[PDB]
Amino acid sequence: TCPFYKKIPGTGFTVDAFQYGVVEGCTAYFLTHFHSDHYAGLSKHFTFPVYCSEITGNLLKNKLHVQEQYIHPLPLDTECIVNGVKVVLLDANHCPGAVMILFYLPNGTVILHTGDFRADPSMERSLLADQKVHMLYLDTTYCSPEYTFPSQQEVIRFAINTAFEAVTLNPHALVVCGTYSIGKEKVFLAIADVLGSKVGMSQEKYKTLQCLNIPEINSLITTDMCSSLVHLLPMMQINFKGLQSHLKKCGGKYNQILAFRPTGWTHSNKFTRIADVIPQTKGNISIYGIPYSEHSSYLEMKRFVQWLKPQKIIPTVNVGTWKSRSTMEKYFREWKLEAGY
Ligand SMILES: CC(CO)(CO)NC(=O)Nc1ccccc1
Ligand code: NI
């Protein structure tokens, strides 16, 4: 049974609701982005209209084999009519192809669904500036003040300098980067670029990256592992055992691994500055956890909401516990009283 927070009232629309069978009343299914918790339930046998971005549509077609007749891609920043309702898709600053959705209801209500997002001040000058928003369906992943992390720019600078230093000291070191979904591509692309290498990866991952409309991509990635000194592996393999095993496979070309695990937030954010981050080391293998987030920090979230001044907020993350729900509602009220709406 589809939960209430995935239905858009006064419409036949649902958001990220593919795991409930046929939803009674739903005439169009929106998908905000291609992450598994959100697409869960889609496959080649799905026979209802799906509305999404061009990039999400590319992945639906090539990775899940959804038939082309049921895929409805929409351009961003453009007023579109779907089943008699005006909608707009906006960039969510999450992973590639991720969108927020503005719904203009027939009765005059305006609803914004953020999907998954990392709030940014640049959103204050999108088509959101034009009009009032009555209800906000909010990505509340990190809705608590202990959740702090640096900018994406600062984290990339750290990773570039770290990788460049290690490989300039030892030209026989290999760099490995972990992945388990789309998003955070800048980590491995920035490192390969400073080292003058293409990024090497499996055929399955190369296929996924070929759907993302990244400029000049054929210049940046490859399935020829032997030609590359930056390798991608599954996140599960980024450990001392998995990396030792991978080093064996490279045929004595390398004598050292430097590896990166981009995580979200970790409790080591509560003590240590990004400049001060150190690896875990065992012999000739070092592993860095870096706090590269594609969700809003607490402060970024607060700023966005206080700018938008919604009349009602519906959380879409951390909704399963009463303690979480009570915590989030307290912050929403604090933000409202501070700003004065
Ligand atoms: C009605 C409900 C549950 O309390 C639905 O999630 N939440 C809100 O709308 N609370 C809210 C508080 C301050 C500012 C704006 C909204
Ligand atoms: Ni996501």
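Chain A is numbered as in Swiss-Prot, which gives 700-1040 for the residues shown.
The deposited model was determined using X-ray crystallography, 1.8 Å.
Yeah, the Cβs are placed from backbone N, Cα and C, and that goes for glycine too.
Taking the Cβ of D838 (mutagenesis position) as centre and 10 Å as the limit, one finds 23 other Cβ atoms among all the protein chains shown. According to DSSP, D838 (mutagenesis position) sits in a coil region rather than a helix or strand. A mutagenesis experiment is reported in Swiss-Prot for this position, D838 to N, and the note states: Impaired nuclear focus formation, reduced interaction with PIAS and increased sensitivity to cisplatin.
Listed in Swiss-Prot is the mutagenesis experiment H994 to A, annotated as follows: Impaired nuclear focus formation, reduced interaction with PIAS and increased sensitivity to cisplatin. Sequence-distant neighbours of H994 (mutagenesis position) (same chain, 6+ apart, CB under 8 A from its CB) are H793, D815, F816, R817, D838, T840, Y841, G963.
According to DSSP, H994 (mutagenesis position) sits in a coil region rather than a helix or strand.
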